[PDB]
Amino acid sequence: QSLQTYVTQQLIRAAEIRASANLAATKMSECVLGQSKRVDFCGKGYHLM
Amino acid sequence: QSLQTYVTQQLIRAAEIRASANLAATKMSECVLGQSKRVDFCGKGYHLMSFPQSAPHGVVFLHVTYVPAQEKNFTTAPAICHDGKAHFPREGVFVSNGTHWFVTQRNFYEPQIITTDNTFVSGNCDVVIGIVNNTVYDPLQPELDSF
Amino acid sequence: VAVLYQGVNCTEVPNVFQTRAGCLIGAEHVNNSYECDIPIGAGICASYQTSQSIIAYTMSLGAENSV
Amino acid sequence: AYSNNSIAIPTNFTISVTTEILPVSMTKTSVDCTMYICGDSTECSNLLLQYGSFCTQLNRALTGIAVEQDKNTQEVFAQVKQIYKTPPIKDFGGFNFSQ
Amino acid sequence: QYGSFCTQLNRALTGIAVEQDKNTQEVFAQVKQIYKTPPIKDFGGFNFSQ
Amino acid sequence: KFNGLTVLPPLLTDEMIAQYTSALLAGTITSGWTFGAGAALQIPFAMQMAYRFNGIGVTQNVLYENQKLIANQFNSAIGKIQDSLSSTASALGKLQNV
Amino acid sequence: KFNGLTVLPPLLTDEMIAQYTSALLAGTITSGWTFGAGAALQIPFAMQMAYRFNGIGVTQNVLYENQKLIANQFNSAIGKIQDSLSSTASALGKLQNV
Ligand SMILES: *[C@@H]1O[C@H](CO)[C@@H](O[C@@H]2O[C@H](CO)[C@@H](O)[C@H](O)[C@H]2NC(C)=O)[C@H](O)[C@H]1NC(C)=O
Ligand SMILES: *[C@@H]1O[C@H](CO)[C@@H](O[C@@H]2O[C@H](CO)[C@@H](O)[C@H](O)[C@H]2NC(C)=O)[C@H](O)[C@H]1NC(C)=O
Ligand SMILES: *[C@@H]1O[C@H](CO)[C@@H](O[C@@H]2O[C@H](CO)[C@@H](O)[C@H](O)[C@H]2NC(C)=O)[C@H](O)[C@H]1NC(C)=O
Ligand SMILES: *[C@@H]1O[C@H](CO)[C@@H](O)[C@H](O)[C@H]1NC(C)=O
Ligand SMILES: *[C@@H]1O[C@H](CO)[C@@H](O)[C@H](O)[C@H]1NC(C)=O
Ligand SMILES: *[C@@H]1O[C@H](CO)[C@@H](O)[C@H](O)[C@H]1NC(C)=O
Ligand SMILES: *[C@@H]1O[C@H](CO)[C@@H](O)[C@H](O)[C@H]1NC(C)=O
Ligand SMILES: *[C@@H]1O[C@H](CO)[C@@H](O)[C@H](O)[C@H]1NC(C)=O
Ligand SMILES: *[C@@H]1O[C@H](CO)[C@@H](O)[C@H](O)[C@H]1NC(C)=O
């Protein structure tokens, strides 16, 4: 029982952190290799780099 | 116990694939019915269009991407001073092959002669750096003198 | 109401209409096309309409036009 | 090769085609308790009745999953109000599309 | 006597580990080749020595 | 299937999905992108190519003056994409994994 | 580690990660973003700043005529960020929670 509970918790946290990984990838591809016009995405205001 | 474990696994996997479904929906709405300027979203490079295709339990796209090719390098200058005042390119980059100056667009080599049609002035040439000496052709004097 | 027996032939169940998802009783198959109300499956779904009865039919993919 | 006065510009371009494959839906499945846990016997159903309400939860979860999959496969594709059709004649300025 | 549980557990943990490796590979390695800065630094007065 | 497991067929069959994909392709190829906002309009494909080049920082003179040549690459592009899926089976990995 | 638990080292070590980050920074600083689409081109920093200003609705004359000043602030901002992390420890919270 204890081992199954631990495995389930780890599964949920990994599934959560996958979203942060994807968000970081999108920010790296947009804010860095170009300029993004999405307001309040890359910096608070008008973005430069 | 076994049945509960199976149900939990199925729940987690379905909740994961929901995200892929949402991502595919967003790509279908953006890449297909228009042009998206987000870098590395619809193809690797400058995006042109997409074509969707079905597949068993999935979707396959066809991103058509524009990619540059062999290039040549030259000497540049951020501005040109003609009559004491500065002269900046309206939309483009100043370039020169070492003898005659030209203005071109930023993604395809296309020299053009310097003219007041595609240039605007801002102050005199004493604060900007990298300023160079040249002349700006006027397209209205020739038909002034044609009379 | 109408009753659907899933994945079993109506040759040994006890106005029937055999379908892909199974076979159902209590409804009649029309040839027309309408927007789906109560989805059954395999492109076949039913609704309540005019006296009044439950009718099942093939789904309609919206209107059609050329350019 | 970087310097304070040197600009590189391309003189040609190539059009490329890139593919990417995305999953959409799983396979809608379902499992019934009494046929699975019990051997279609009252001697097992009576004992399972003592455990309360679990199978309602299980069936509800599986039905929710199936409905979500149907909604997903409906949402990804059906984004156009009406179905169009290509003209019988093909004249696209030399572009070939019959594949 | 309990059957096949540990196969499921080990499979889940291995899947998690491979997923983490894929994540850390995907976030960073988006460049085809490694570049290098020139030895001389002339960026119009801008300072990048940190 | 015997013990307790059942599978339900999908609501939309493969033919309907193919019909939607064909409709989307037909809209994109002729109507341009106006049908994504409101009613579907019509416009020649070359003009749409010009209006798509106009969105990435190049003028129309790039397309028309080379128009014929451009077509070749596109055709050749598709002429490769079949082969890229004609023999290689490692491209379709995610679906097989699922 | 004794009982039954083991930890596997990551595939990419720290120095390789630093090498990728350095490569990305160098590309951004000495090529603009042409390497983000295709081959890496080269262009000085001044007109890159000029175009980045041009990308938000201000003409180039804002940059050059104040270029020197634009340098100082950008240095001083960095001169602050170190003091923003040299003593404060609450900024690096999320990673700790990981
Ligand atoms: C731009 O590149 C294309 C090909 O990438 C060049 O077209 C080639 O031209 C030669 C000479 O006419 C032909 O032998 C090739 O078959 C052409 N290739 C293709 C794919 O058609 C084109 O000449 C280049 N343009 C410039 C200005 O360099
Ligand atoms: C698109 O390209 C295909 C492939 O060449 C063309 O199909 C060929 O058409 C010719 C004459 O119509 C036949 O002799 C070939 O056997 C066809 N190839 C096949 C079937 O693989 C097709 O005609 C082209 N379409 C357009 C509009 O140009
Ligand atoms: C960027 O700023 C730093 C901080 O002032 C400069 O580093 C200083 O350089 C001077 C002259 O070489 C030394 O006397 C100082 O000791 C350095 N400071 C530190 C903390 O090491 C650096 O030179 C600047 N970068 C330039 C000018 O390109
Ligand atoms: C142009 O680039 C090449 C390398 O791509 C370099 O060898 C050459 O010196 C450059 N030309 C100028 C004028 O800087
Ligand atoms: C530079 O281009 C001009 C454009 O006509 C030409 O007259 C001149 O000869 C060229 N110079 C060199 C060195 O290629
Ligand atoms: C570019 O750097 C060289 C190196 O000393 C210098 O002589 C030249 O004046 C610089 N150009 C500009 C425009 O600052
Ligand atoms: C440009 O010309 C003016 C007037 O002819 C002169 O004062 C100035 O020194 C020149 N600058 C350069 C860089 O040749
Ligand atoms: C149902 O029974 C009929 C009677 O002959 C048979 O033809 C048909 O194949 C059966 N269908 C199924 C799915 O068993
Ligand atoms: C129309 O419906 C009737 C009533 O069941 C049926 O007999 C007939 O075959 C249908 N026609 C078509 C073309 O489906």
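Shown for chain G, in order and in Swiss-Prot numbering: 854-951.
When the header is checked for method, it gives electron microscopy, 3.9 Å.
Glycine is no exception: its Cβ is also placed from the backbone N, Cα and C atoms.
Here the residue is the original one, but Swiss-Prot notes a natural variant at this spot, G:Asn856 to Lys: In strain: Omicron/BA.1. Natural sequence variation is annotated in Swiss-Prot for G:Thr859 to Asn, with the remark: In strain: Lambda/C.37. Looking at Swiss-Prot, the entry for natural variant G:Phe888 to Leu says: In strain: Eta/B.1.525.
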Item to check | G:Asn856 (variant position) in three-state DSSP notation | outcome: coil
Checklist entry - What three-state secondary structure does DSSP assign to G:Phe888 (variant position)? => result helix
Item to check | Distance-selected variant positions near ligand 6 (C-beta under 6 Å), from G:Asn856, G:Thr859, G:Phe888 | outcome: none
Checklist outcome for this item: Counting every protein chain shown, other Cβ atoms within 10 Å of the Cβ of G:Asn856 (variant position) number 4
Next on the checklist: Neighbour count, 10 Å Cβ-Cβ cut-off, for G:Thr859 (variant position): what number do you get?
Outcome noted: 5
